[PDB]
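Enquirer: Quick one: the structure is below, questions incoming.
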Amino acid sequence: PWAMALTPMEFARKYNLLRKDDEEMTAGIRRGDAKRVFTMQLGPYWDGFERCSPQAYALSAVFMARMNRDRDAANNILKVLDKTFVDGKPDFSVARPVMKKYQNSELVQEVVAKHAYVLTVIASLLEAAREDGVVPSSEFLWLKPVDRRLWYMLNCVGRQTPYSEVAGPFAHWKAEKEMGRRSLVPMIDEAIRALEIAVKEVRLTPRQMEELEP
Amino acid sequence: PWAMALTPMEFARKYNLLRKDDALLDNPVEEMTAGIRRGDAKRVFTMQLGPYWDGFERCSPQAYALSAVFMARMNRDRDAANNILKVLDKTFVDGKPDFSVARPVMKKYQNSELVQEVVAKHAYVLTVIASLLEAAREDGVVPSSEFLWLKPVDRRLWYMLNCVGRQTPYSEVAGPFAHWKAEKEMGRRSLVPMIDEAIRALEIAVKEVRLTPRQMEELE
């Protein structure tokens, strides 16, 4: 699917995070439940590119190539991935040579050092790749159906407020940047506060208030 | 993860176009291959042809906007073309269907002399737009890589447009591809469907695939 991104309210309904609250027609949030949801969104620890999903691997390679000023290695990857998205199975393997050549470059090593999760490493690769050129989402539209999470994560790079579906890794990525080090302990509280704020802006119907537990 | 184009054999199974080959049963020659139901295949290919062209206004929003993009490229307005593609790109990220951006360009180029020649010569929305895309590619490259988003919204249009420049179409657009060709070969638009080349090609394709003995027997 290409379903639209969930709003705060939809996300909160989708994961059972709404709770009665003892401001009319308002709900509260299940903090501990929301914490688990946002922790599940962080995804795996980075532990070598080799262990990333193919598409994370390939996109990493593209942004790595951008960081080391190799616009052509990058565009070659994006070109083949486009071509093969039409054919109906992408050839992520085209990324292996660029990876091999830049994974240990100085600039990439600095990024991998600072972030603990696949999603936060690749977010920072993309951010860094953007100091070369523009590298918009639209050059990798094909990602949305492969890795919905990754697509949303990469679409939040440059932005202020993430989609709820990636609020967890967005908040952690920001925390890692603020702390100056990688962090394996999830730092997702910010996603909780934002979910609370958003849910308290939306009025429910009496049916929806009545359907709610404490 | 992505929907892949039907292969010809899967196409033929899906629309139930296979049958026992009467020519190879009353004189064998290759050994384990099905036939095609010519009459059912004409129906199927004719149904892939889609609506008659009858003003851009009556086209699907996606065909409308892509037309406008290719129109602008034929009239060498790269900016107006790219603006549409950007806004369509940007807005597809958000997943809000985004096509009104094209109205200014369509209003501007629709009665241009180059659009008029294309529209004059083709009778179906799919064959107009295929020929707009082909004309648009005499200015620049214009790959299906700016309308990747089209694939999810209009799969038929997506395939038809991915066959402009190809010599062999996907089976799923074989009808309109054949028709587009026949219009180009006749030098005029044709409302009567001209899809016989799609049928020959499918027969040829299907005879390249051996069935197992079980698949042979189930054939009717």
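Swiss-Prot numbering applies to chain B: residues 158-186, 189-379, in that order.
Determined by X-ray crystallography, 2.1 Å, according to the entry header.
Note that Cβ sites are derived from N, Cα and C of the backbone, with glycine treated the same way.
For the published mutagenesis B:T205 to R, Swiss-Prot gives the following note: Abolishes intracellular growth in A.castellanii; when associated with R-208 and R-211. The mutagenesis experiment B:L208 to R is recorded by Swiss-Prot, whose note states: Abolishes intracellular growth in A.castellanii; when associated with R-205 and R-211. Experimental mutagenesis is annotated in Swiss-Prot for B:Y211 to R, with the remark: Abolishes intracellular growth in A.castellanii; when associated with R-205 and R-208. For the published mutagenesis B:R217 to E, Swiss-Prot gives the following note: Results in a significant decrease in replication in macrophages. Displays lower levels of effector translocation.
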Enquirer: Would you mind reading off the Cα separation of B:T205 (mutagenesis position) from B:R217 (mutagenesis position), to the nearest angstrom?
Expert: 20
Enquirer: For a quick check of understanding: among the mutagenesis positions B:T205, B:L208, B:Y211, B:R217, which residue's Cβ has the most other Cβ atoms within 10 Å?
Expert: B:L208
Enquirer: Where does B:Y211 (mutagenesis position) sit in the DSSP three-state scheme?
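Expert: It is in a strand.
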Enquirer: Can you give the distance in Å from the Cα of B:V186 to the Cα of B:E189, which flank 2 unmodelled residues?
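Expert: Spanning 2 unmodelled residues, the Cα-Cα distance equals 5 Å.
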Enquirer: Could you measure between B:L208 (mutagenesis position) and B:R217 (mutagenesis position) for me? Cα positions, answer in whole angstrom.
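Expert: If we compare the Cα positions of B:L208 (mutagenesis position) and B:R217 (mutagenesis position), the gap is 16 Å.
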Enquirer: Would you mind reading off the Cα separation of B:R217 (mutagenesis position) from B:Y211 (mutagenesis position), to the nearest angstrom?
Expert: 10
